[PDB]
Amino acid sequence: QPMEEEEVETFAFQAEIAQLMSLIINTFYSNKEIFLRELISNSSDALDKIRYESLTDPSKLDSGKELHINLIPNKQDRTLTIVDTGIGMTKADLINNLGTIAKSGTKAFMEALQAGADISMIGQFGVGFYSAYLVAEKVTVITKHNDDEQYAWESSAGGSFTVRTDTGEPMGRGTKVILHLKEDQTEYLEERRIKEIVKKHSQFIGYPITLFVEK
Ligand SMILES: CSc1nc(N)nc(-c2ccccc2Cl)n1
């Protein structure tokens, strides 16, 4: 094929977010399983946003009426994908919300964690997404909002992330978080383990979850 050209935007994480990511990555924490509760909570919040906004404007569901979460472990590529049909993010929302803008709870959470707080407290500080780095060496976030095109965000930490127009499979609306798991964290690809953690932490979320198991 003749050479194709793709635009990439590389961003630096806000200094404190980068400090938090390094703390989560480079330090042992027990109870890493809470990463799933945090991502399912973000999906649930996104599904509430489109649900309430569609009450006033039902055409916001032209990109899909079904409001749900799918969990997709892939043992071949060692990824766990969390997909929702929530509100999604515009490119601007994605750049702002996933690393460039200082988050209110970052400083406070780092002090709490170092003082011996369990990693489980992360969600209360509004930085729960970053718990993905307890189990993943790389995270890819694919998102589609009614007001913009589909975008792919990705980071292996190291203080930067990239954003590009997604060349992958289009989604009607919502967000897909792809966790590229660390070699020692493959238990999160096991259906019994995923079911255990969803029953323990994610029972009252408001939307149906479906776990897709590879035969
Ligand atoms: C606003 S739509 C949305 N959907 C999901 N699943 N997650 C998020 C989110 C919120 C904060 C930080 C990172 C993400 Cl990916 N945002």
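Residues displayed in chain A correspond, in order, to Swiss-Prot positions 10-224.
Header lists the method as X-ray crystallography, 1.5 Å.
Each residue, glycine too, has its Cβ placed from N, Cα and C.
A mutagenesis experiment is reported in Swiss-Prot for this position, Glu47 to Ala, and the note states: Strong ATP-binding. Strong interaction with HSF1, HIF1A, ERBB2, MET, KEAP1 and RHOBTB2. No effect on interaction with TSC1. Listed in Swiss-Prot is the mutagenesis experiment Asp93 to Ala, annotated as follows: Impaired ATP-binding. Strong interaction with HIF1A, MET, KEAP1 and RHOBTB2. Loss of interaction with HSF1 and ERBB2. Los of interaction with TSC1. What Swiss-Prot notes for the published mutagenesis of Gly97 to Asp is this: Abolishes ATPase activity.
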Rounded distance in angstrom between the Cα atoms of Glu47 (mutagenesis position) and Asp93 (mutagenesis position): 13
Residue among mutagenesis positions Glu47, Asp93 with least C-beta crowding, 10 angstrom cut-off: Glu47
List of residues, in chain order, with Cβ under 8 A from that of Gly97 (mutagenesis position) and at least 6 apart: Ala55, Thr152, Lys153, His154, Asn155, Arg182, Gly183, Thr184
